[PDB]
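Heads up: the structure comes next, in structure tokens.
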Amino acid sequence: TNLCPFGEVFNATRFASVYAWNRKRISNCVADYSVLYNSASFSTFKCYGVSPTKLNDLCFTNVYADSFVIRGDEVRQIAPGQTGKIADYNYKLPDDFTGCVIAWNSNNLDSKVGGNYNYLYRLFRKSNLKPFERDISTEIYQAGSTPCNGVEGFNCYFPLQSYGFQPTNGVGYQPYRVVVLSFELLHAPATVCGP
Amino acid sequence: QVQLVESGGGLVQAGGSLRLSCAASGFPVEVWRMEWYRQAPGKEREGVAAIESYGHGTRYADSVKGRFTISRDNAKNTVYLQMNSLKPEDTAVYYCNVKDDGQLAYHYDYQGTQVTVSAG
Ligand SMILES: *[C@@H]1O[C@H](CO[C@@H]2O[C@@H](C)[C@@H](O)[C@@H](O)[C@@H]2O)[C@@H](O[C@@H]2O[C@H](CO)[C@@H](O)[C@H](O)[C@H]2NC(C)=O)[C@H](O[C@@H]2O[C@@H](C)[C@@H](O)[C@@H](O)[C@@H]2O)[C@H]1NC(C)=O
């Protein structure tokens, strides 16, 4: 009876930096995945372990919507079995990922004349991220073995890096808002279905 | 359009003082970490000092802590390196760099400025 609030996710006013990616759980509602899949707004709408076509025939315990901004160059990384700064240090999907990656170009909102540098990605981490892990640390990162604790040397780095979103940049360098929908089928009853 | 211009340097007696400036064009110097490197003759490049984005800290090599001071002028879009208590092993060519991580179409590696410190 209740329509799932996908507008609150896809049409949000502000968007998280990828390092601090936002998550919204949705349940106890009904979703028509083709009003979205057949909207012409989205530049990328790919799924994994499931197929975009049959999305309404499926029924899940809960669905998670994760949203954030990255470069166009890095939409390839929001995928199972990928590596690179984003998959490695920012947003990791599991290799048995079931769900959908939806992305659209957002130059018109997320850049400014002179450049928008409000979006951050993590450049440095001691280890790769486990699937769906989320690190918002600002601890100084030690590169090499000269220690950084206390008095801090040259090989000591603030972990987060600004994106430089210039209006005139190449389409790979431009910001993309990205939504990942994860389909959690448990051993409990289903709450998110098709029409 | 994006460019890094070093200025200052020259000849100074040991114990002397000097200030090098790095004038950036095409981006704001506060957004990313900015660095000073030096390459003595017949040695490899060394990291001297760095100032992180947005006042997230400064970093100083052991060789020059307490004698060198790095700073940002957001109005002049310029990073400065004050050089005090100059020892002679501080003789090198000095280079500034942006740790932009590919976030701008840079032509990444490029002139430098020579600093020479006498024995006395
Ligand atoms: C994202 O927002 C679009 C419009 O932006 C605002 O939000 C609306 C709630 C409304 O206040 C509108 O006037 C604002 O400009 C939505 O498209 C709109 O959808 C409504 C649905 O009744 C329709 O009346 C509007 O004419 C339509 N406008 C435009 C410009 O599309 C999006 O809704 C979805 O996507 C559309 C492409 C279309 O398929 C619509 O039917 C969908 O519900 C919003 N996205 C969501 C809700 O996911």
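Residues displayed in chain A correspond, in order, to Swiss-Prot positions 333-527.
So how was this one determined? The header says X-ray crystallography, 2.8 Å.
Just so it is clear, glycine is given a Cβ too, placed from its N, Cα and C backbone atoms.
Feature annotation from Swiss-Prot assigns domain 'BetaCoV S1-CTD' to A:334-527; the stated evidence is experimental evidence.
Spatially close to A:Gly339 (variant position) yet at least six residues away along the chain is no residue at all, judged by Cβ distances under 8 angstroms. Swiss-Prot lists A:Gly339 to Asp among its natural variants, and the accompanying note reads: In strain: Omicron/BA.1, Omicron/BA.2, Omicron/BA.2.12.1, Omicron/BA.4, Omicron/BA.5, Omicron/BQ.1.1.
In Swiss-Prot, a published natural variant is listed as A:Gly339 to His, annotated In strain: Omicron/BA.2.75, Omicron/XBB.1.5, Omicron/EG.5.1.
Under DSSP, A:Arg346 (variant position) is assigned to coil, being neither helix nor strand in the three-state scheme. Swiss-Prot lists A:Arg346 to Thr among its natural variants, and the accompanying note reads: In strain: Omicron/BQ.1.1, Omicron/XBB.1.5, Omicron/EG.5.1.
While the structure shown retains the original residue, Swiss-Prot records the natural variant A:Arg408 to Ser with this note: In strain: Omicron/BA.2, Omicron/BA.2.12.1, Omicron/BA.2.75, Omicron/BA.4, Omicron/BA.5, Omicron/BQ.1.1, Omicron/XBB.1.5, Omicron/EG.5.1. Listed in sequence order, the residues of the same chain lying 6 or more apart from A:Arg408 (variant position) and placing their CB within less than 8 Å of its CB are A:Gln414, A:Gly416.
Shown in sequence order, A:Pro499 are the residues of the chain, 6+ apart in sequence, with a C-beta less than 8 angstroms from the C-beta of A:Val445 (variant position). Quoted from Swiss-Prot for the published natural variant A:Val445 to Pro: In strain: Omicron/XBB.1.5, Omicron/EG.5.1.
Mapped onto three states, the DSSP output places A:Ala475 (mutagenesis position) in coil. Quoted from Swiss-Prot, the note attached to the mutagenesis of A:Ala475 to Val states: Increased resistance to neutralizing antibodies.
Quoted from Swiss-Prot, the note on natural variant A:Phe486 to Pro is: In strain: Omicron/XBB.1.5, Omicron/EG.5.1. Look at A:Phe486 (variant position): DSSP puts it in coil. Listed in sequence order, the residues of the same chain lying 6 or more apart from A:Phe486 (variant position) and placing their CB within less than 8 Å of its CB: none are present.
The note that Swiss-Prot attaches to the natural variant A:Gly496 to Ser is: In strain: Omicron/BA.1. Within its own chain, A:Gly496 (variant position) has A:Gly447, A:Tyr449, A:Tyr505 as residues 6 or more apart in sequence whose C-beta sits under 8 angstroms from its own.
In Swiss-Prot, the entry for natural variant A:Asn501 to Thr states: In strain: 19B/501T. The structure shown retains the original residue. Its Cβ placed at the centre, A:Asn501 (variant position) has 19 other Cβ atoms within 10 Å. In the three-state DSSP classification, A:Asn501 (variant position) falls within coil.
Proximity to ligand 1 at the level of Cβ atoms, with a cut-off under 6 angstroms, picks out A:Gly339 from the variant positions A:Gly339, A:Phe486, A:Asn501. Here the recorded positions are A:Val445, A:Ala475, A:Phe486, A:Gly496, and the ones sitting under 8 angstroms from chain B, going by CB atoms, are A:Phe486, A:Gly496. Around the Cβ of A:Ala475 (mutagenesis position), the number of neighbouring Cβ atoms within 10 Å comes to 12.
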